[PDB]
Amino acid sequence: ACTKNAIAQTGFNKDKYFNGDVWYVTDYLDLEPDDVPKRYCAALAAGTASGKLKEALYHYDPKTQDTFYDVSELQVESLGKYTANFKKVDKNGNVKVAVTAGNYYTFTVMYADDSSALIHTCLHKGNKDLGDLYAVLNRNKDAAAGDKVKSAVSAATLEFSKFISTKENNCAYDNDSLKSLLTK
Ligand code: HEM
Ligand SMILES: [N]
Ligand SMILES: [Xe]
(Lines of atoms letter the chains of each structure in order from A and count residues from 1; the text may use other names and numbers.)
(Lines give C-alpha, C1' and ligand atoms only; values in the text may rest on other atoms or scores of the structure.)
(Ligands and ions follow the chains in the order given, each with its own letter.)
Protein backbone atom coordinates (compact mmCIF):
# COMPACT_ATOMS: atom_id res chain seq x y z
CA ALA A 1 0.00 0.00 0.00
CA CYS A 2 1.07 3.57 -0.62
CA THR A 3 1.32 6.04 2.22
CA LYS A 4 2.65 9.28 0.73
CA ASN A 5 0.90 12.30 -0.69
CA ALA A 6 3.90 13.54 -2.66
CA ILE A 7 4.14 17.27 -3.09
CA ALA A 8 4.66 18.56 -6.63
CA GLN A 9 7.51 20.99 -7.38
CA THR A 10 6.59 24.61 -6.80
CA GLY A 11 6.62 26.25 -10.21
CA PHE A 12 6.82 22.94 -12.07
CA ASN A 13 7.42 23.56 -15.80
CA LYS A 14 5.20 21.08 -17.55
CA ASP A 15 6.15 21.93 -21.14
CA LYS A 16 9.86 21.38 -20.33
CA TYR A 17 9.27 18.05 -18.57
CA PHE A 18 6.77 16.83 -21.18
CA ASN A 19 8.93 17.78 -24.15
CA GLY A 20 8.85 14.42 -25.92
CA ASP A 21 12.33 13.42 -24.75
CA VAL A 22 13.60 10.50 -22.68
CA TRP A 23 14.31 10.30 -18.94
CA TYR A 24 16.41 7.48 -17.43
CA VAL A 25 15.99 6.14 -13.92
CA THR A 26 19.37 6.26 -12.27
CA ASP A 27 18.34 5.55 -8.65
CA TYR A 28 15.15 4.40 -6.94
CA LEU A 29 13.59 3.83 -3.55
CA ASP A 30 10.64 1.50 -2.96
CA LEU A 31 9.07 2.04 0.55
CA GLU A 32 7.89 -1.53 0.33
CA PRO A 33 11.42 -2.61 -0.68
CA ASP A 34 10.65 -6.22 -1.64
CA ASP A 35 7.97 -5.17 -4.11
CA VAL A 36 10.76 -4.54 -6.68
CA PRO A 37 14.11 -6.28 -7.42
CA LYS A 38 17.49 -4.94 -6.15
CA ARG A 39 18.67 -4.82 -9.79
CA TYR A 40 16.63 -3.10 -12.43
CA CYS A 41 16.59 -0.96 -15.65
CA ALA A 42 13.86 1.66 -16.32
CA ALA A 43 13.30 4.66 -18.55
CA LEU A 44 10.42 6.72 -19.92
CA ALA A 45 9.50 9.27 -22.53
CA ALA A 46 7.09 12.05 -21.60
CA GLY A 47 5.39 14.43 -23.99
CA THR A 48 2.21 15.80 -25.55
CA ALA A 49 1.15 13.91 -28.66
CA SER A 50 -1.66 15.41 -30.73
CA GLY A 51 -2.82 17.37 -27.75
CA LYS A 52 -2.82 14.42 -25.33
CA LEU A 53 -0.48 14.14 -22.37
CA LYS A 54 1.47 10.88 -22.65
CA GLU A 55 4.21 8.71 -21.19
CA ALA A 56 5.94 5.70 -22.68
CA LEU A 57 7.52 3.36 -20.18
CA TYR A 58 10.24 0.73 -20.36
CA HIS A 59 11.13 -1.81 -17.70
CA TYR A 60 13.91 -4.44 -17.90
CA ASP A 61 15.20 -6.82 -15.24
CA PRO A 62 18.83 -7.34 -16.22
CA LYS A 63 19.03 -10.70 -14.45
CA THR A 64 15.77 -12.37 -15.62
CA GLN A 65 15.48 -10.42 -18.89
CA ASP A 66 11.86 -9.67 -18.10
CA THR A 67 10.96 -6.81 -20.47
CA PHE A 68 7.87 -4.69 -20.92
CA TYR A 69 6.79 -1.45 -22.46
CA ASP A 70 3.70 0.62 -21.66
CA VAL A 71 1.82 3.56 -23.12
CA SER A 72 0.10 5.85 -20.68
CA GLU A 73 -2.47 8.62 -21.07
CA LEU A 74 -2.16 11.11 -18.18
CA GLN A 75 -4.97 13.05 -16.56
CA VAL A 76 -4.23 16.16 -14.55
CA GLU A 77 -5.01 16.28 -10.81
CA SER A 78 -3.01 19.46 -10.18
CA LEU A 79 0.18 20.93 -11.57
CA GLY A 80 2.84 18.21 -11.51
CA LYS A 81 0.40 15.54 -10.25
CA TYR A 82 -1.20 13.05 -12.62
CA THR A 83 -3.19 9.83 -12.78
CA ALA A 84 -2.12 7.60 -15.65
CA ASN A 85 -3.99 4.54 -17.06
CA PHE A 86 -1.53 2.17 -18.88
CA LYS A 87 -1.64 -0.41 -21.66
CA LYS A 88 1.18 -2.92 -22.04
CA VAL A 89 2.52 -2.84 -25.59
CA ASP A 90 5.36 -4.19 -27.69
CA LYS A 91 8.06 -1.67 -28.62
CA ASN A 92 6.04 -0.68 -31.69
CA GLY A 93 2.94 0.12 -29.71
CA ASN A 94 0.89 -2.96 -30.45
CA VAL A 95 -1.41 -3.70 -27.53
CA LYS A 96 -0.65 -6.71 -25.38
CA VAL A 97 -2.84 -5.79 -22.40
CA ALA A 98 -5.55 -3.18 -22.88
CA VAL A 99 -6.31 -0.23 -20.56
CA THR A 100 -8.33 -1.60 -17.63
CA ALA A 101 -9.96 -0.01 -14.66
CA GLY A 102 -7.89 -0.85 -11.62
CA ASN A 103 -4.67 -0.56 -13.72
CA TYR A 104 -3.29 2.93 -13.12
CA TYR A 105 -0.49 4.82 -11.46
CA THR A 106 -0.23 8.22 -9.88
CA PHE A 107 2.77 10.26 -10.94
CA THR A 108 4.09 13.31 -9.11
CA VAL A 109 7.04 15.44 -10.24
CA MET A 110 8.59 16.59 -6.94
CA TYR A 111 11.57 18.30 -8.51
CA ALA A 112 12.77 18.90 -12.08
CA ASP A 113 15.23 20.94 -14.06
CA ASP A 114 16.35 20.57 -17.65
CA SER A 115 18.64 17.56 -16.81
CA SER A 116 17.34 15.85 -13.67
CA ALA A 117 14.18 15.09 -11.76
CA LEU A 118 12.72 13.38 -8.72
CA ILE A 119 9.36 11.65 -9.08
CA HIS A 120 6.98 9.62 -6.93
CA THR A 121 4.62 6.96 -8.23
CA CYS A 122 1.95 4.81 -6.64
CA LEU A 123 1.24 1.86 -8.93
CA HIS A 124 -2.09 -0.01 -8.83
CA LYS A 125 -2.28 -3.24 -10.78
CA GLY A 126 -5.14 -5.63 -10.15
CA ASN A 127 -5.01 -7.24 -6.72
CA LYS A 128 -1.25 -6.67 -6.21
CA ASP A 129 -0.07 -4.80 -3.04
CA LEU A 130 2.42 -2.14 -4.19
CA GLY A 131 4.01 0.77 -2.34
CA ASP A 132 5.45 4.22 -2.85
CA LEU A 133 8.22 4.37 -5.40
CA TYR A 134 10.62 7.29 -5.72
CA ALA A 135 12.90 7.63 -8.72
CA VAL A 136 15.81 9.96 -9.55
CA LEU A 137 15.83 10.66 -13.28
CA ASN A 138 18.41 12.10 -15.62
CA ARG A 139 18.51 12.98 -19.33
CA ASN A 140 21.92 11.32 -19.48
CA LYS A 141 21.70 7.64 -18.69
CA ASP A 142 25.15 7.67 -17.03
CA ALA A 143 24.87 10.83 -14.91
CA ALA A 144 25.66 10.59 -11.25
CA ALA A 145 23.07 12.37 -9.12
CA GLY A 146 24.05 15.98 -8.62
CA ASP A 147 23.47 18.21 -5.62
CA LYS A 148 20.27 19.78 -6.97
CA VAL A 149 18.41 16.46 -7.15
CA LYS A 150 20.04 15.05 -3.97
CA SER A 151 18.93 18.15 -2.12
CA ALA A 152 15.41 17.53 -3.40
CA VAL A 153 15.60 14.00 -1.99
CA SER A 154 16.49 15.52 1.38
CA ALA A 155 13.68 18.10 1.08
CA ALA A 156 11.25 15.17 0.66
CA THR A 157 12.56 13.91 4.01
CA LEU A 158 14.32 10.96 2.36
CA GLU A 159 17.93 9.80 2.47
CA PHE A 160 19.65 9.47 -0.89
CA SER A 161 22.02 6.89 0.65
CA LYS A 162 19.09 4.47 0.78
CA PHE A 163 18.30 4.78 -2.94
CA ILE A 164 19.44 1.86 -5.11
CA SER A 165 21.44 2.68 -8.25
CA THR A 166 20.72 1.17 -11.68
CA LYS A 167 24.22 2.01 -12.98
CA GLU A 168 25.96 -1.34 -12.50
CA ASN A 169 23.38 -3.27 -14.52
CA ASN A 170 24.78 -2.58 -18.04
CA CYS A 171 21.38 -1.04 -18.96
CA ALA A 172 20.84 -0.36 -22.71
CA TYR A 173 17.76 1.48 -23.94
CA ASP A 174 15.83 1.87 -27.16
CA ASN A 175 15.24 5.64 -27.13
CA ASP A 176 13.67 5.50 -30.53
CA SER A 177 10.93 3.16 -29.41
CA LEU A 178 10.26 5.27 -26.32
CA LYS A 179 9.84 8.46 -28.38
CA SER A 180 7.63 6.78 -31.00
CA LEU A 181 5.45 5.13 -28.34
CA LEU A 182 4.27 8.53 -27.18
CA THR A 183 2.07 8.61 -30.30
CA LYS A 184 0.53 5.18 -29.77
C1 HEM B 1 9.95 5.76 -13.70
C2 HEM B 1 8.88 5.51 -12.98
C3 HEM B 1 8.10 4.20 -13.07
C4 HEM B 1 6.85 4.13 -13.50
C5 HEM B 1 5.89 5.24 -13.97
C6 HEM B 1 6.44 2.76 -13.44
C7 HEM B 1 5.24 2.23 -13.81
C8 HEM B 1 4.94 0.90 -13.85
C9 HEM B 1 3.78 0.34 -14.47
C10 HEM B 1 2.68 1.14 -15.18
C11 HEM B 1 3.81 -1.00 -14.32
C12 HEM B 1 2.77 -2.01 -14.82
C13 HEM B 1 3.08 -2.38 -16.27
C14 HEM B 1 2.09 -3.34 -16.88
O15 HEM B 1 1.70 -4.33 -16.23
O16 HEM B 1 1.69 -3.13 -18.02
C17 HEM B 1 5.01 -1.30 -13.58
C18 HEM B 1 5.38 -2.55 -13.21
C19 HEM B 1 6.53 -2.80 -12.49
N20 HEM B 1 7.51 -1.90 -12.15
FE21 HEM B 1 7.54 0.08 -12.51
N22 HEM B 1 7.49 2.02 -12.97
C23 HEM B 1 8.54 2.87 -12.73
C24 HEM B 1 9.78 2.53 -12.26
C25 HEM B 1 10.13 1.31 -11.74
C26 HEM B 1 11.36 1.01 -11.10
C27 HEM B 1 12.50 2.01 -10.90
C28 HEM B 1 11.34 -0.26 -10.71
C29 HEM B 1 12.46 -0.99 -9.98
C30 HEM B 1 12.48 -2.30 -9.93
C31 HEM B 1 10.09 -0.82 -11.13
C32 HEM B 1 9.66 -2.09 -10.97
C33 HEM B 1 8.51 -2.60 -11.48
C34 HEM B 1 8.16 -3.99 -11.35
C35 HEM B 1 8.93 -5.15 -10.67
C36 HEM B 1 6.86 -4.15 -12.05
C37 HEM B 1 6.03 -5.43 -12.17
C38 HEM B 1 4.88 -5.29 -11.17
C39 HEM B 1 4.09 -6.58 -11.10
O40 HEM B 1 3.45 -6.94 -12.10
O41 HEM B 1 4.13 -7.22 -10.01
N42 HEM B 1 9.37 0.17 -11.77
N43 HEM B 1 5.67 -0.13 -13.32
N1 LIG C 1 6.71 0.45 -10.76
XE1 LIG D 1 9.55 3.47 -16.19
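To match Swiss-Prot, the residue numbers of chain A are left as they are there, and the shown ones run 22-205.
Placement of Cβ uses the backbone N, Cα and C atoms for every residue, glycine included.
Within 10 Å of the C-beta of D51 (mutagenesis position) we count 19 further C-beta atoms, all protein chains included. Following the DSSP three-state reduction, the secondary structure of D51 (mutagenesis position) is strand. For the mutagenesis of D51 to A or N, Swiss-Prot gives this note: Loss of NO-induced conformational change and strongly reduced pH dependence for NO release. Stabilization of the ferric-NO heme center and decreased nitrite disproportionation. The structure shown keeps the original residue.
Neighbour density for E76 (mutagenesis position): within 10 A of its CB lie 23 other CB atoms from the protein chains shown. For the mutagenesis result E76 to Q, the note given in Swiss-Prot is Stabilization of the ferric-NO heme center.
Cβ environment of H80 (heme binding site): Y61, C62, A63, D87, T88, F89, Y90 lie under 8 Å away, each six or more residues apart in the same chain. Look at Swiss-Prot and you will find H80 tagged as heme binding site.
Note on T142 (mutagenesis position): other Cβ atoms within 10 Å of its Cβ, all shown chains, come to 19. Looking at Swiss-Prot, you'll find the mutagenesis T142 to V noted as follows: No effect on NO-induced conformational change or on pH dependence for NO release. Increased NO association rates.
For the mutagenesis experiment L151 to R, the note given by Swiss-Prot reads: Coordination of the heme iron center and inhibition of nitrite disproportionation. According to DSSP, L151 (mutagenesis position) is assigned to coil rather than to any helix or strand. The Cβ of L151 (mutagenesis position) lies under 8 Å from the Cβ of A22, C23, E53, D56, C143, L144, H145, each of these being in the same chain and 6 or more residues away along the sequence.
Closeness to ligand 1 is met by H80, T142, these being the recorded positions among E76, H80, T142, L151 whose Cβ falls under 6 Å from the molecule.
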